[PDB]
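A quick write-up on the structure given underneath.
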Amino acid sequence: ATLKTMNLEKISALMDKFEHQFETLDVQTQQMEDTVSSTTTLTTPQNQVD
Amino acid sequence: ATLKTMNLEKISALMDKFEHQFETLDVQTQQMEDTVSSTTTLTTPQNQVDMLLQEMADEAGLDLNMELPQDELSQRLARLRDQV
Amino acid sequence: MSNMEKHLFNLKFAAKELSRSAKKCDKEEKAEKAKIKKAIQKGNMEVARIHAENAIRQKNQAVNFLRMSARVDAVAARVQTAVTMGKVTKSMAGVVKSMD
Amino acid sequence: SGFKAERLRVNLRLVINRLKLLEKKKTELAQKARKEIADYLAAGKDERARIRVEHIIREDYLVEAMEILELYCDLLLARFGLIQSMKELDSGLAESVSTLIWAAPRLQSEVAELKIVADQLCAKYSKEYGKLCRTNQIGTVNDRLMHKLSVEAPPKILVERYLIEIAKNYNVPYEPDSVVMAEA
Amino acid sequence: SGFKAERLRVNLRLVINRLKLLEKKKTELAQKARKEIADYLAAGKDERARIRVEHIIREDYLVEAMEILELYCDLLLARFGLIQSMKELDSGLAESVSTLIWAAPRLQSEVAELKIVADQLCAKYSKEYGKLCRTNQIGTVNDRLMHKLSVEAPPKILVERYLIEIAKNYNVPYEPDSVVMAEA
């Protein structure tokens, strides 16, 4: 029953989708992390960290 | 009664099906394990695993190289197949 | 609790949750390293590799959690400023009208 | 037509994964089976050992055929651009496509997805080409694979040679059929 | 027209972020894949190693193509003033705009935003120019990128050279095909 309602083609699809959506949620966190980095740019000057 | 409603032919069928479905559920777990491996590919770079294995092997006193990849009857029979 | 104070509390909590997640990864990366040692001594090279991959994956997860924790904190620090200077501005608007 | 490129792509991947498991499994089952041959030889039941060896030769050929089909699936995946680009069959794909169509009705008992791969290739190219492949009227199917999936009994000189080598490995006395060994 | 400058600006940024992730990810997956080639060479399965190398060559070319598109997106962002200023296409943007329009139907499987970038550029300039780009009738698309996103199989001399170098790095014996190496 289970191998009918979740066949290997349907699993292949699900897995590809899973991966593609986590690629998206990585693009998203990147641009949140760059928004915070530029918003707080005066609190951490580069030369003081170096 | 039981040997009528589950005869040996019907058992043979059931057993073959059982085996074939577990071959399927192995193809399935393989492709889930490869989906997770590629999704998390940046979290485990190959060179960091190879270097940690080599470091642990050095501390264990084991000479096996961990960067590189790591019976005769089979090879004999293979040669026979090609020779005929 | 003000609507911004609810958000401030949620961000401060999320920063800690991430910091805890990073510590938990350090704990488990240390544990997996111990298992590599045992597996090498027993010659179980397939198991040694499985633990090696875990150890390297938790080393790197930790750094990610730690960096996100830092970002969420910086945000929370800035929402804190907004909450405080909100209160100050409303108090000073009150003063101005009662003195008027 | 009924051709869907993502059906063909998904099923080619599935075929490769399934063949890679069957190679491993059938290789291990041959290890277990060769010990059974030594047991018949130790018991002096040589005439049955011959017939049990024909099973091992056929499964060994089958594993070698699976390795060839797994290579042609990976070739179509490697050059999948050409499939979905052109409407004509590229000459570099001709062996691969014809062979996969020829093999499908033989292998479809074990590798169910290979039925679907052949259906899609017979949708992309003509149904007529799909018939010329199954009969090898197309004169393009890989010969070495057709040999390995033949239904004929092994040469009896191969059977004797298998027994000789298995006998050596398990340190069991065996004397081969002189009437057969004279044909060497 | 349907052109919205802030749609184009936002999506160009998204394209750059996504390409920068895919470069990293596909570079790491090539590290894992090259070890698999060494495993086939160690097993003596050289004919499959050739076909698995074609996958690595295509992904390597793809990563080099992504680096070019990420550069043309960053160029349009750098000179975004000219886009929203003029109604004519500036000659300095011609390569960048035509290439991005040409690449979009190839890459849109992986980089969904690049579809939107091409739509907006085909809104800003004419739909007709948008067709001349996709066919490179416009004679302006970057040649080196068109080569890297070609559907053709690699030169077999490149495949041999890849195997030779992978064999060296993993200290695995390999002997290249003399029939191919004669064409060097």
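Residue numbering for chain B follows Swiss-Prot; the residues present correspond to positions 101-170, 186-199, in that order.
Every residue gets a Cβ built from N, Cα and C, even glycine.
For the recorded site, B:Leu188 (mutagenesis position), the DSSP three-state label reads helix. Per Swiss-Prot, mutagenesis B:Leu188 to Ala is noted as: Abolishes interaction with SPAST and VPS4A; when associated with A-192.
On its own chain, B:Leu192 (mutagenesis position) has no residue at least 6 apart in sequence with a Cβ closer than 8 Å to its own Cβ. Looking at Swiss-Prot, you'll find the mutagenesis B:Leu192 to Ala noted as follows: Abolishes interaction with VPS4B.
Per Swiss-Prot, mutagenesis B:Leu192 to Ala is noted as: Abolishes interaction with SPAST and VPS4A; when associated with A-188.
One mutagenesis experiment catalogued in Swiss-Prot, B:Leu195 to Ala, is accompanied by this note: Abolishes interaction with VPS4B. Taking all protein chains in view, 17 other C-beta atoms sit within 10 angstroms of the C-beta of B:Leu195 (mutagenesis position).
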### Task
Measuring Cα to Cα, tell me the gap between B:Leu188 (mutagenesis position) and B:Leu195 (mutagenesis position) in whole angstrom.
11
